[PDB]
Structures are given as C-alpha cells and as structure tokens.
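Working notes for the structure below.
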Amino acid sequence: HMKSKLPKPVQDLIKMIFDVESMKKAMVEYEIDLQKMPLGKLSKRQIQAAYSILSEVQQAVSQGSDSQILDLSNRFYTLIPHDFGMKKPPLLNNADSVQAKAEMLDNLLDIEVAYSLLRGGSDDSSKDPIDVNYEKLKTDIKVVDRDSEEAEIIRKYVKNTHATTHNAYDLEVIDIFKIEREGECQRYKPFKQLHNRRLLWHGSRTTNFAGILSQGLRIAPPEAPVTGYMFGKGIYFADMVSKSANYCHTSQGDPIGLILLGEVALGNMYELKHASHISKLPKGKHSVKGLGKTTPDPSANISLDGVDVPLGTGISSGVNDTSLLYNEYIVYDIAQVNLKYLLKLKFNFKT
Ligand SMILES: CCN1CCN(C(=O)c2cc(Cn3c(=O)[nH]c(=O)c4ccccc43)ccc2F)CC1=O
C-alpha cells in the first residue's frame, strides 16, 4: 500500500482507538462472555433491550424482595451473557448493581459503533488501513505544535487542575490534537454566542473514542435507567483534569489514555449539591452544575478563542453539605457540545 502521509501522532491514535483486541480486553473487564457474546454479535437492539431489563431492576429496587429480583436479574444475564461457568451469577439487587451495568452498556454502545465502522465500508489492499480507518471517523485531526499559545494554555490546564485526592498518578501530555467533527460546528450554531461557554474535560477509555469521534458525545437512550446516572441522562464534563482522567480507566497494566477538551454551552446553570435523576431541566436552565467543595480559582480564568478556560489552582468553593468533592457539568442537548481538542496522556502511577 501507499504507506500513509498522515503525521505519526495521528497514525498511532488511529491504531489505538481501532484496536480490536483492546475492545475484547474491555469487554472481559465487564465480565462478558466472548464465547456467547463476541464482539461481532454485539448490536444496538440487544444493548437497548438489556437497558430496559436494567430499568425493570431499577423499579423493583425502588419499591423493595430477593424472590422477584432474581427473575429480573436473570433476564438481564440472558440478554448480555456473562462469564461465570456453571455459575449462579451474582444477584443485581441494589443501586450500585444498576449503576455498574449501566456504565458497561454505555461502553458497549461505543464499542459497537467502533466495530461496525471497522466491518462496514470497503476493502482496498492498495490503501493503508490507517488512512481507511481515519476516513471513517469523519473528523479532521491535526497535531498541535508544542510551542503554540493554545498548547501552552492546554498544558497549564492539565498542570493546574490535578487534584490532591487523585495523586496516585500524574500526567504527561504526549500529543495534543485539534479536532473538528463533521457537521458539529453547524449543530452548535444556536449556542455559539450563549453566555457561560466553558472549555471542559471529558475522559473515557480509549475503546470509546472511535464511537465518540464518529457519533460525538451522546445521551444514553430512553431505555437506560435514569437512576443509573447521578444527574440524569446527559453529557458529563469536569473542570479538574484528574476527575476526567480517572474515567480513562488506566492502570499499571495500560496507562496510555485519551481525554477530550470540549466547548460546553452551559448558560444559566441549575446548581445542585446531591443526586437528582431528571430527564429534563427546569424552565430557563441550559445545564446542571454539580457543586464541588473545591473549584479552580475564578480570578485565574483565561480566554482561548473567546471560550473561558478555568485553569486556576483548586481552592475552596464555600459550599457546605455537598456530595461532590469537585465540580461537574451536565448538558441535555447534544447540540450544546463542540469538541475542540483530544489529548493523549501518559499516566505516571506511583503505586
Ligand atoms: C452512550 C454514550 N454516552 C453516555 C456516557 N456519556 C457521559 O457523558 C457520561 C459520563 C459519565 C462518567 N464520566 C466520564 O466518563 N468522563 C468524565 O470526564 C466525567 C466527568 C464528570 C462526571 C462524569 C464523567 C457518567 C454519565 C454519563 F452520561 C456520554 C456519552 O456519549
């Protein structure tokens, strides 16, 4: 094949996110049986059906027996096969069980998209598959120069917003990509001049990124249990890098992670201290802010392309009885997100 004229950083990114064995490695981390439910048999209607059984388990938990729960728990394992041998699998009887399997199915949606791009489309041996797979993302990815002003601001955002409670690792920036998904700037047009636009982090495991770059950040479907998400079904962002970095699910056994910097149109924020499982905002509000105990210093805010970057050092917020150590931002219309950067990160675990 022609050998591909993309920059080396962009080529390594494509290999990373379209890695088939990584998708399998992620599936088994959720205790899925690849014998019964391999990567190829995975589909949206099975995932949605599973979500719905998870919604029924939510219902039985909210109204209090281990007899009826058993049947609902078993129907879930019927739809998404798990690896337990000749088993008796563990019972899904609490809110934690619901949250955990919801977060798995979230990931399965992104893996299904990644794999479907991989096995859809055309097969040309005279093209480098790196280029082939790059085109399927429908995203322009360019490497940012390490000396540029936007690189300096971004590295400072990474540097200044690592939390003391997440000090089991620290982060090096390897590559900074400027990204532009097809049609997203057009979709963002109604919110482009809205007040309170903020450049915020979103981390995910690397096996979600083909899905994210092709489909954008999305809302979990109607079938998903709204109780499974702290502030309902929306797109979640953080202003502290380490909080988002945790959702990469790096380890000593694979600490290369990817993280997004997106422009989020927050507008009039509906501020909350504790969990609230809503499927729609109250009138006049464009986002939810989960109020952190700590927050980046408001005096140290900086502008990048007319978007506030909250890159100050973490200080006290003056909020008392909150569930959240750090801030959290949720939007409930996918048109309120414009993804601007993607960072490849080097996790230095000190444990
Ligand atoms: C089905 C696709 N999907 C559902 C998962 N998703 C989210 O934004 C999302 C993400 C999380 C977890 N999470 C997360 O994965 N990354 C974060 O940076 C983050 C920051 C603050 C709070 C939660 C975070 C929890 C619920 C969610 F809905 C976007 C998304 O595209």
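Here, residue 1 is simply the first one shown, and the rest follow in order.
Recorded method is X-ray crystallography, 2.7 Å.
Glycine is treated like the rest: Cβ placed from N, Cα and C.
Under DSSP, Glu328 (active site, for poly [ADP-ribose] polymerase activity) is assigned to a strand (E or B) in the three-state scheme. If you look up Swiss-Prot, you'll see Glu328 marked as active site, for poly [ADP-ribose] polymerase activity, on the strength of a curator's inference.
The NAD(+) binding site feature in Swiss-Prot is assigned to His202, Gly203, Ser204, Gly211, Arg218, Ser244. The secondary structure of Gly203 (NAD(+) binding site), as reduced to three states from DSSP, is extended strand.
According to Swiss-Prot, the mutagenesis experiment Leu105 to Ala (Swiss-Prot position 765) carries the annotation: Increased auto-poly-ADP-ribosylation. In the three-state DSSP classification, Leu105 (mutagenesis position) falls within a helix. The Cβ of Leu105 (mutagenesis position) has 22 other Cβ atoms within 10 Å, all protein chains considered.
According to Swiss-Prot, the mutagenesis experiment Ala114 to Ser or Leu (Swiss-Prot position 774) carries the following note: Increased DNA-independent poly-ADP-ribosyltransferase activity. Of all Cβ atoms in the protein chains displayed, 28 besides its own lie within 10 Å of the Cβ of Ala114 (mutagenesis position).
According to Swiss-Prot, the mutagenesis experiment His166 to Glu (Swiss-Prot position 826) carries the annotation: Decreased polymerase activity, leading to the production of short poly-ADP-ribose chains. Residue environment of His166 (mutagenesis position) contains 17 other Cβ atoms, counted within 10 Å of its Cβ in all protein chains. Look at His166 (mutagenesis position): DSSP puts it in a helix.
Sequence-distant neighbours of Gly211 (mutagenesis position) (same chain, six or more apart, CB under 8 Å from its CB) are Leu109, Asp110, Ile111, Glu112, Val113, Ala114, listed in sequence order. One mutagenesis experiment named in Swiss-Prot is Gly211 to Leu (Swiss-Prot position 871), and its note says Increased DNA-independent poly-ADP-ribosyltransferase activity.
The Cβ of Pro222 (mutagenesis position) has 12 neighbouring Cβ atoms from other residues within 10 Å, across all protein chains displayed. Under its mutagenesis entries, Swiss-Prot includes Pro222 to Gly (Swiss-Prot position 882) with the note: Does not affect DNA-independent poly-ADP-ribosyltransferase activity.
Taking a C-beta cut-off of under 8 angstroms and a sequence separation of 6 or more, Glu263 (mutagenesis position) has the following same-chain neighbours: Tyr188, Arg197, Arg198, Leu199, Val307, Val337, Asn338, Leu339, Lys340. According to DSSP, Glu263 (mutagenesis position) is assigned to a strand segment. Among the mutagenesis experiments that Swiss-Prot reports, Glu263 to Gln (Swiss-Prot position 923) is described with the note: Does not affect ADP-ribosyltransferase activity.
Experimental mutagenesis at this site is recorded by Swiss-Prot as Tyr326 to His (Swiss-Prot position 986), annotated: 14% of wild-type activity and increased branching 15-fold.
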Please find which two of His202, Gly203, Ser204, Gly211, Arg218, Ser244 have the most distant C-alpha atoms, given that the record lists them as binding NAD(+), and give only that distance in angstrom, rounded to a whole number.
18
When the Cβ positions of the recorded positions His166, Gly203, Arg218, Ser244, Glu328 are compared with the atoms of ligand 1, which fall under 6 Å?
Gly203, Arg218, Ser244, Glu328
Of the recorded positions listed as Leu105, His166, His202, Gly203, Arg218, the one whose CA lies nearest the CA of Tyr326 (mutagenesis position)
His166
Which one is closest to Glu328 (active site, for poly [ADP-ribose] polymerase activity) in space, judged by CA to CA distance, out of the recorded positions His166, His202, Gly203, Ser204, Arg218?
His202
Out of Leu105, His166, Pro222, the mutagenesis positions in the record, which is closest to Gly203 (NAD(+) binding site) when you go by Cα distance?
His166
Whole-number Å only: compute the distance from the Cα of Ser244 (NAD(+) binding site) to the Cα of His166 (mutagenesis position).
11
Out of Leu105, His166, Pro222, the mutagenesis positions in the record, which is closest to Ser204 (NAD(+) binding site) when you go by Cα distance?
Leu105
